[PDB]
Amino acid sequence: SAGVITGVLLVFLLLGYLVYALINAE
Amino acid sequence: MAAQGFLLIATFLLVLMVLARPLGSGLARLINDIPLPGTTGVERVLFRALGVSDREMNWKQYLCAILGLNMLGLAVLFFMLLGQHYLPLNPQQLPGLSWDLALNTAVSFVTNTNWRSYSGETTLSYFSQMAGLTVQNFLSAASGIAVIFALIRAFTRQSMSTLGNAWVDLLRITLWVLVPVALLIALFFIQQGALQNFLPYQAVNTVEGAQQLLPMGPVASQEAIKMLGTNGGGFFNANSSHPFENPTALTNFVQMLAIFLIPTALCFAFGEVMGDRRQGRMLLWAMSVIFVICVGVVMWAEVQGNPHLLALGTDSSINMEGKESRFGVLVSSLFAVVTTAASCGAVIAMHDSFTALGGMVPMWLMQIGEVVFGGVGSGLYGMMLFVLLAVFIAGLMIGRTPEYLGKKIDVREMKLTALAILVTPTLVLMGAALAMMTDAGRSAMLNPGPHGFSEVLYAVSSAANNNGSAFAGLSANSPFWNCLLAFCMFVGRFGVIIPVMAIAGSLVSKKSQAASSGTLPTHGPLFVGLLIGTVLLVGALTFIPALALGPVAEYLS
Amino acid sequence: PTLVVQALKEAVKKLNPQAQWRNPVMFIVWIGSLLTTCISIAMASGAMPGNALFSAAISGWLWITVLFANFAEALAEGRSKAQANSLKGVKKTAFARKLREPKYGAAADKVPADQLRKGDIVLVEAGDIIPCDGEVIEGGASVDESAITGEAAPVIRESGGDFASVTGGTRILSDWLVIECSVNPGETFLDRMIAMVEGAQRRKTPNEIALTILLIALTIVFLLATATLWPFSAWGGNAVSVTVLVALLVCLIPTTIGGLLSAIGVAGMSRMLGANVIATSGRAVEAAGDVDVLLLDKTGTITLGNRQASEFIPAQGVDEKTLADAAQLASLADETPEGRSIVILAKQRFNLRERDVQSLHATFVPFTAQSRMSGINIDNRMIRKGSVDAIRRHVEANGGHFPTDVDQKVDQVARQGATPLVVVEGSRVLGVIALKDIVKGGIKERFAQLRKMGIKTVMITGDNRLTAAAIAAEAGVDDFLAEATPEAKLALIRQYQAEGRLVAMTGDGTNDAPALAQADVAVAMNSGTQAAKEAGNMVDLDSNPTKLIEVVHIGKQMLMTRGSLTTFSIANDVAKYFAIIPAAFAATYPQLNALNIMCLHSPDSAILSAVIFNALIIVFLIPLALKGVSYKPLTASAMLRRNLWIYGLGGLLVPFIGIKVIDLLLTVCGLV
Amino acid sequence: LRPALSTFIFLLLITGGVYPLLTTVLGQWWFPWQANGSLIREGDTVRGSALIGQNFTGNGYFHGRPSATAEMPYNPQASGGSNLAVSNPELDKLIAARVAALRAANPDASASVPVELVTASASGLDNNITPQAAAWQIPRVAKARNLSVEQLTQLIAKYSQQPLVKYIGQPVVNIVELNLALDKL
Ligand SMILES: CCCCCCCC/C=C/CCCCCCCC(=O)OC[C@H](COP(=O)(O)OCCN)OC(=O)CCCCCCCCCCCCCCC
Ligand SMILES: [K+]
Ligand SMILES: [Mg+2]
């Protein structure tokens, strides 16, 4: 469904963001 | 029952300890770059001939050497499996494997997983088995031991830049650690009844008329190396329950001791080379406490067993549904925890056949990351990551700076620690979710209810952690599963060994310093408890929903 | 209260998403708030049937939590800006005397010195601060160049030679002097120091970044648990509603720690300002609690400043009593602290009360700068006092002779870190007056204390090597580095920062501004001006390095409070996990409903109470956080034992009973 | 470049090549019977392997456990057990049918049945039942083969191995050689 693919897209990009933030000392 | 079990676990640990101790001394000698007693001219001629004249390696060179050896082995084993209808030693003219199955088998063996989605009796041909799988079972174990050697050296070498010669470590670790011990155990299995011949499949007429065609290849050799290296990839479909592989109870016991021989000894050796044996005892105690709790749980659960048989009519009520008769329900349970926590993968009973708790504990031992006496090499540095994190949080909550064994723990090492410790559950959860979300992966199930979900979960947990065991009901030979699990094993292995070399490189430059007020003794029962808490809480928090929805739901039902 | 409302308005302004992604966990709860509000909207007005009220309730609670956390941050920033304004708010009005016909001129235009440009001519006279950098073209005076070197000896600027470049800010002491503004108001020395401090930015303390790593790690773990928890439950049967899923996400991620971070910060700020030492943030307080090496300034930091007379050193058989009487009666009329100090020293070291009186018929002989010596003529006597060379010239010109042991004593007094004032009565040098610095007041014993704490001690000065060695030894520091221009200060402090050791700093002049700013914890004194106060996080009007020992102790205690509450947050979070899991799992397998431990009313009530407890954790943890727990000295092992025991048991027990009593409230009130 | 390939080739030879060849030579030199499977032989005709186990469904012979292999029971070419969990209705069906069969075929026996005879082994090439299971089906064999219970118990005790330690392996009867010896007598 559209909602499912959009949700997983959001979660995926969010994990990319969190791992980036982790490796940083911003 | 409780008396036959307490005795079984008691004698197990006592014997293992004794063997691990002199072994520990020998591995310590090998990690002081010292040649073993009688092998110092042989070593000179062999290294000169191979062109490995001693010259140290920093962490980048060491890592690249290990990865290069592994990729070369992977290419060779892949192509070997694809073209096994051209290679000799093929009595039953079996054809070459597929591309998906060959890929999964190559990746699995090269990364010490030995995940089996085939049937060895009717797929491999005495040569992929002999020169394809056992060779891998040696090189994979050696690679793991090489990495932890480099890590221990990182801890003992003060303010330097060298980490040893990769090739000399591999050549020493294979030629003088694995081969002789393995050969010894191989002749032992041969004596007990195991098989070792290059004959064609024998023809057998029974006392009645039914026609049996016994498969008969080189089994003792593979058995010895697959257990001593914690590979877990067996010659037959039922990898270790088959009679030709595990014929007598004595052989079963030697298999368990061999399953732990090297990791326990590496804990001892690490405790020796640093000059302080208290450190080694702290480590061993931590792992052994978790181990005893888990064995007690599984034994108790299965001794209760299936309550339905009683009502159907059975005399006794013990879950003896997927367990050989050579051994009892006690040894079957013990071996389940031993292969699950030691990251070996060899099963002596079908794990799908256990009751809900018997399926929850082993799976959960795999998910935490194979740190309880884990895989040879891989397990100890897994529990180094957790020990470093444990001092990181202890110092953080007490309000001092974190220092371990004199070294100073920096934010950089911590970053890498978090990275590695998360790379494993990410694969687990993502893969299991993907499988459950697709009709293909969903169709491989063989059990309704939440147990069906437990199958998929367990499969991916074995793949990501390189355990190699499986619930075995899952028909995972389709290309979907082959590629999925191949990706999981490959990334699990290397994703978790690169940061270890990075942390080793960082700590090799650090210099050890004198005690302070931020130096909390890591030996004693306060760090032992701190560490157990770290591991168990990390694991529980990361997997409670899956576990709740899988085996637990089956249980309460 | 007013500050608190001001902070609330500021926090709601800070809602702006562009600023939300500064912290990770916050932006997480932010996007969660957004998702639940969108679901509540579409469900209530659109194609998604379900209970719109539950979604609106949960969404409001999430929004509320973001508001409270941002409000804590705003309160911290507001208190910091308030104290910054209260401490750095003073009247300022630099003035300069622009001249016409710049030979000498008499048209003094009181033009603000900031408005001066290059080529313009200025007049400065005794006491008036040098308006801006430049050069001298007429008149010779003795400038008080203490903000450049750190020394207090007046230096002669004399309109042509190598002593002709005055500096903006330094005070003039002796007499008139006309200046030629030879720098633009934008390229002055103060602007060089300002450019240096502005170019430097402080970094996060290791103890901060370490906690941050742990938080982001927990974030990843729980995110993956729930995100993947959706399809697992889907397979079995009815999928967990996305609303409960996102609610559980924000209930499980460690949101509480950011608010607790700011709470401990303001806690330390309150305690610190309560210890007569103002700060800029609890960040600086903990950095004070982990100081590894101190960077001190000899002048104006350790010593009170403005050194005055000290000990007398006569020549061969010159009746030291006579020397003291001569010095007393000579420096009588003087008003500068050095003359009064000579008078006090002589008068309290001997009995000469009779002779002091200002009614007697003596022509006071003040300083001239031609002969370069002050004095008096009381009765048939010509008492004079001044530099060694000035009196050498005077004696050699009066047909006398200058003994050599007087010069030996002069060299000695120079080697001891003091300016020697030779005294004469006619044509016979009576001796020397050593103007040593003021006293350290127990700093040697406190440096021994610092050594007991294993904290390095370092000096920074712009004096001669021998003088620096002498004064450093008398201070008790480990080593020294002299002639350290501000660039050398920064060079040393950064080369030491390369090792990773937290550096402490203190100093008063405009020359010490850059070093003060870069250091993670640097205190200041009242002697310094805005250049001092504006650079460096800390401040201490008392100018006593002793307090650094105390403030590292206080920092220790603040770290302990942070650690304990850091245990509370962790325990609370994990307790929320085990207390909420089954209550949420109530849609697919009823057996898991039987697994409930607290026996909450329903899954809706469960999640509601959970997020409620979430916001409650924030607000109700503010007071206990700002209060602070009393610490007693103990060893790391026992410190950990006690920390775990008290805070761990408290936390692990709290969320269970808390959610239970909130469930009692839910049931008896009947919100749903 | 050179050390990678070289050490790879050397290890490949010594492991894949030398090690199994060496172990095989020593095995067939010292323990030849075992290394070739330890078969029962009747001239050219091999009755079977002393370890694998066969599908005895005859009245006079002793019954082991059911196998649940791929093609036909006790098939050594597709070994594997029925991977059936406890929460599967299929297991409750199969066990019910099996216990009905054993109750029927053994009138002179207890109403209870050793759980072992009912449930399938792990490999399917199981040739081991505890002496109790063998004991429970004594009177059938005696009554069928016109033997005596005394000597039949002697047989069951004569083809039953023990482990050294008493708490690692259970006492085990060997069914293949037992049926052979039975028919000999
Ligand atoms: C939120 C946590 C919640 C924390 C709640 C648990 C804390 C309770 C522990 C205090 C002991 C209380 C009385 C202790 C006093 C009585 C003495 C006694 O009875 O012996 C027992 C000795 C004490 O003595 P000791 O240490 O050896 O003292 C000299 C050496 N230090 O504890 C031992 O052996 C080992 C057992 C200690 C328990 C620690 C292991 C679990 C840690 C859980 C936290 C994991 C970290 C989280 C990571 C995410
Ligand atoms: K394995
Ligand atoms: Mg100064």
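By Swiss-Prot numbering, chain C shows 11-682, in order.
Yeah, the Cβs are placed from backbone N, Cα and C, and that goes for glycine too.
C:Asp300 to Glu or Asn appears in Swiss-Prot as a published mutagenesis result, with the remark: Does not affect formation of the phosphorylated intermediate. The secondary structure of C:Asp300 (mutagenesis position), as reduced to three states from DSSP, is coil rather than helix or strand.
The Cβ neighbour count for C:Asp307 (mutagenesis position), using a 10 Å radius and every protein chain shown, is 28. What Swiss-Prot says about the mutagenesis result for C:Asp307 to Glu, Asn or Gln is this: Unable to form a phosphorylated intermediate and lacks ATPase activity.
The annotation active site, 4-aspartylphosphate intermediate is assigned in Swiss-Prot to C:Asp307.
According to Swiss-Prot, the ATP binding site annotation covers C:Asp344, C:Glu348, C:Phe377, C:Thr378, C:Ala379, C:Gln380, C:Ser381, C:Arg382, C:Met383, C:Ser384, C:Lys395. For C:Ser384 (mutagenesis position), the number of other Cβ atoms no farther than 10 Å from its own Cβ, over all displayed protein chains, is 21.
For the mutagenesis of C:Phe377 to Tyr, Swiss-Prot gives this note: Slight decrease in ATPase activity. The structure shown keeps the original residue. Here C:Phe377 (mutagenesis position) comes close to C:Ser184, C:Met383, C:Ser384, C:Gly396: these same-chain residues lie at least six apart in sequence, with C-beta atoms under 8 angstroms from its C-beta.
For C:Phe377 to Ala, Swiss-Prot lists a mutagenesis experiment annotated as follows: Loss of ATPase activity.
Here the residue is the original one, while Swiss-Prot reports the published mutagenesis C:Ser384 to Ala or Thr with the comment Decrease in ATPase activity. DSSP assigns C:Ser384 (mutagenesis position) to a strand in the three-state reduction.
Among the mutagenesis results in Swiss-Prot, C:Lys395 to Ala has the note: Strong decrease in ATPase activity. The residue drawn here is the original one. Under the three-state DSSP scheme, C:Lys395 (mutagenesis position) falls in the strand class. All protein chains shown were included, and the count of other CB atoms within 10 Å of the CB of C:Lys395 (mutagenesis position) stands at 26.
Here the residue is the original one, but Swiss-Prot notes a mutagenesis experiment at this spot, C:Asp399 to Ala: Decrease in ATPase activity.
What Swiss-Prot lists as Mg(2+) binding site is C:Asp518, C:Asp522. A 10 Å cutoff on Cβ-Cβ distances gives C:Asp522 (Mg(2+) binding site) a total of 30 other Cβ atoms nearby, all chains included.
Remark: of the binding-site residues C:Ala379, C:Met383, the most isolated position is C:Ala379 (fewest other Cβ atoms within 10 Å of its Cβ). Per Cα geometry, C:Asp300 is the residue among the recorded positions C:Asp300, C:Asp344, C:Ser381, C:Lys395 nearest to C:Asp518 (Mg(2+) binding site).
Using a CB-CB cutoff of under 8 Å against chain D, none of the recorded positions from C:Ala379, C:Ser384, C:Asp518 qualifies.
Among the binding-site residues listed (C:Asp344, C:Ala379, C:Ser381), C:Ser381 has its Cα nearest to the Cα of C:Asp399 (mutagenesis position). In space, C:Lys395 is the closest of the recorded positions C:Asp300, C:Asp307, C:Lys395, C:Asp522 to C:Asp344 (ATP binding site), judged by Cα positions. Closeness to ligand 3 is met by C:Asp307, C:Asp518, these being the recorded positions among C:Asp307, C:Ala379, C:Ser384, C:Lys395, C:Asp399, C:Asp518 whose Cβ falls under 6 Å from the molecule. Listed in sequence order, C:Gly396, C:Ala400, C:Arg403, C:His404 are the same-chain residues at least 6 apart in sequence whose CB falls under 8 Å from the CB of C:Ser381 (ATP binding site).
Mapped onto three states, the DSSP output places C:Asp518 (Mg(2+) binding site) in coil. Sequence-distant contacts of C:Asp300 (mutagenesis position), defined as residues of its own chain at least six apart whose C-beta falls under 8 angstroms from its C-beta, comprise C:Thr215, C:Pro216, C:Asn217, C:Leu512, C:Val562, C:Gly565, C:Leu569.
Per-site Cβ counts within 10 Å over the recorded positions C:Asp344, C:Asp399, C:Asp518 peak at C:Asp518. Note: the Cα of C:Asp522 (Mg(2+) binding site) and the Cα of C:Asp307 (mutagenesis position) are spaced 9 Å from each other.
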